[PDB]
Amino acid sequence: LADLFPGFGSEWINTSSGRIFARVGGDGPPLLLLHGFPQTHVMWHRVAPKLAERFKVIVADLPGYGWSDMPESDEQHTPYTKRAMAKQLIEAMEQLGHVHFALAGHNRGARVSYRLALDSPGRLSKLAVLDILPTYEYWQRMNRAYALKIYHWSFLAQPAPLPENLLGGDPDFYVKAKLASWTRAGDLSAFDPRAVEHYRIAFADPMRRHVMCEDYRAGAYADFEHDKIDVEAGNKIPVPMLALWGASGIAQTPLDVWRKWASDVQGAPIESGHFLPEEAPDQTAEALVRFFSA
Amino acid sequence: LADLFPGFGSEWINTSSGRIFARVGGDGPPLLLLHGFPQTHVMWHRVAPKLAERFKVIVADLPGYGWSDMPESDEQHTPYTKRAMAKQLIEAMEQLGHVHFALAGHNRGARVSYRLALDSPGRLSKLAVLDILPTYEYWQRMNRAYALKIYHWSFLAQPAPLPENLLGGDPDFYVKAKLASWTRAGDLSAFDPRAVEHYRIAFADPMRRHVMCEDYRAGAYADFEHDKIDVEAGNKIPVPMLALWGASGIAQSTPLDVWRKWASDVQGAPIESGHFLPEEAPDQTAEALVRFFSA
Ligand SMILES: [Cl-]
Ligand SMILES: [Cl-]
């Protein structure tokens, strides 16, 4: 497995729910970066160097992903709810002495991030979400066209062991297909092969795939209910917020949606499929540096 | 594999789209029975003998299923659209000299059957549809709860080879899990094990699994579009119709209110059953069908 973060340390951070793995580089204000599915912290390898020019950058594997430990789940998928993942990452950041930090997330990691901002806004100075809308919004939009396009939100959420059993046949194929299908190119050519190997290696482990399905089960049930309470309450994120999205990505009218969720948000499309930090590393890094800079 | 229709003949019927396998029994007015997914013609084995006391019963494998031939598909999934399957079975029935016949279908077979009534109502004296709503109505009701409750329509319709590769690893597990999941009790106790083996052996062939995925791709795309044209035009089936559904089945998540939108002469009833009415509730299903087709 390649080292894709020149000048970054490797840290195992303890929490009450298990260790969080992170690459840590740079100096200055702290900035936490959170990946999603089906990836690991290494998806930030093209933009983290640029960020570490100006920030102390912490590139964390989500609870249960990558090299982070896997807490035992329960019937309500609790540890892989975004509320719980956010609480676990707040604890990890406390181990480093960071109780007020900047945060950028992509895919599942952006769901942890906006949930963190709703539950504990005092933890965050600024928030960036990459190519997502809130979980509640994607479910409200779940008509035929969306059921077909984001089928995996329902498939991966089927009761165990249905998706686990199917994924075990040829996991390499499924993970590479998801990576390719959500890019603009439709193939794997936007990715560093060394990074694809990190993603394949993780996805090859049945325990890791089981966590992924628990994460989508949470996304269909408790995460949805948590979001629904905030919508019913008219709660809005007060943290200054940036929403970036792919011109051919999944979130796509994104700024109009996030404005119903957040009182201070700017945004922009980037010509890219879903995987902004890998398909469009220079534009994503520039937008993030400019946003997070005081 | 067992013979579950002791006494019935076997026919391999040529059509322009490939052979249709059927078991043939009884005597009297002609009655075509059409299975669905993930089954074959054998799912009628507990009701066909009773029907054969009153009708000439033709128990056919759908195009691409069981022992019927598998036409090569295309970008629009054409041979596995219900419009094409209906045309093919109309050709098959004409090979037997049946140009006007009674029809009962279940699951995909029921979708072939109502599409056949919308496209070619003159071919049918009466029609029964077992535990389905129109494909348009399934998709229209799509929302979070339905997406999570009935996921396979969107999953099996994903572009090839995604579902085919996922189903390849352990096909027995998937087909047995679907058969059990849609019954009242959630297990295989409703099925004759010999019938389950028929289903399992069909599902074990990658070519048969690809046909099934093409059928669901049709169901998400051209079948839905064909339905949408009829409903937006206000077209109703004129053929006298029976909608029979399971109280715990897939369609009920009443069907009769839905079907009255699609058909001008429809009656219907629930049966205490999951989806698989002819195996879960064979005597009630056979009675309901004999009474409807005889009346
Ligand atoms: Cl996501
Ligand atoms: Cl239905």
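Following Swiss-Prot, chain A residues are numbered 4-255, 259-300, in order.
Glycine is no exception: its Cβ is also placed from the backbone N, Cα and C atoms.
Here the residue is the original one, while Swiss-Prot reports the published mutagenesis A:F40 to A with the comment Reduced catalytic rate. Minor effect on substrate affinity. Around A:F40 (mutagenesis position), taking its Cβ as the centre, 23 other Cβ atoms fall within 10 Å, counting all chains.
What Swiss-Prot records for A:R111, A:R114, A:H155, A:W156, A:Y219 is fluoroacetate binding site. Non-local contacts of A:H155 (mutagenesis position) by the CB criterion (under 8 A, 6+ apart in sequence, same chain) comprise A:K181, A:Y219. For the recorded site, A:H155 (mutagenesis position), the DSSP three-state label reads helix.
What Swiss-Prot notes for the published mutagenesis of A:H155 to N is this: Reduced catalytic rate with fluoroacetate, but increased catalytic rate with chloroacetate. Minor effect on substrate affinity.
One entry in Swiss-Prot concerns the mutagenesis experiment A:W156 to H. Its note says: Reduced catalytic rate. Reduced substrate affinity. Taking a C-beta cut-off of under 8 Å and a sequence gap of six or more, A:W156 (mutagenesis position) has these contacts in its own chain: A:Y141, A:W142, A:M145, A:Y219, A:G222, A:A223.
For the published mutagenesis A:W185 to F, Swiss-Prot gives the following note: Reduced catalytic rate. Minor effect on substrate affinity. Under 8 Å, Cβ to Cβ, and six or more positions away along its own chain, A:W185 (mutagenesis position) finds A:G252, A:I253, A:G279, A:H280, A:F281.
The secondary structure of A:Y219 (mutagenesis position), as reduced to three states from DSSP, is helical. According to Swiss-Prot, the mutagenesis experiment A:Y219 to F carries the annotation: Reduced catalytic rate. Minor effect on substrate affinity.
A:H280 (mutagenesis position) falls outside any helix or strand according to DSSP and counts as coil. Annotation of the published mutagenesis A:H280 to N in Swiss-Prot: Abolishes hydrolysis of covalent reaction intermediate; the original residue is retained in the structure shown.
Other C-beta atoms found within 10 angstroms of the C-beta of A:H280 (mutagenesis position) number 24, with every protein chain shown included. The active site, proton acceptor annotation in Swiss-Prot covers A:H280 and is backed by experimental evidence.
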Inset, instruction - Where the model skips 3 residues between A:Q255 and A:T259, what's the CA-CA distance in Å to the nearest whole number, could you check? - result: 6
Inset, instruction - Across all the protein chains here, work out how many other Cβ atoms are within 10 Å of the Cβ of A:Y219 (mutagenesis position). - result: 22
Inset, instruction - Return the residues near A:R114 (fluoroacetate binding site), defined as same-chain residues 6+ apart in sequence whose C-beta is under 8 angstroms from its C-beta, sorted by sequence, else 'none'. - result: A:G39, A:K85, A:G108, A:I135, A:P137, A:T138, A:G222, A:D226
Inset, instruction - Return the residues near A:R111 (fluoroacetate binding site), defined as same-chain residues 6+ apart in sequence whose C-beta is under 8 angstroms from its C-beta, sorted by sequence, else 'none'. - result: A:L37, A:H38, A:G39, A:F40, A:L65, A:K85, A:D218, A:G222
Inset, instruction - Grab the fluoroacetate binding residues from the record (A:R111, A:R114, A:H155, A:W156, A:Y219) and give me their largest CA-CA distance in Å. - result: 16
Inset, instruction - Identify all same-chain residues not among A:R111, A:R114, A:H155, A:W156, A:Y219 whose C-beta atom falls within 8 angstroms of the centroid of the fluoroacetate site's C-beta atoms; report them in sequence order. - result: A:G39, A:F40, A:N110, A:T138, A:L159, A:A160, A:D218, A:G222
Inset, instruction - Name the recorded positions, out of A:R111, A:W185, A:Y219, A:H280, that lie close to chain B, meaning a Cβ-Cβ distance under 8 Å, keeping sequence order and answering 'none' if none do. - result: none
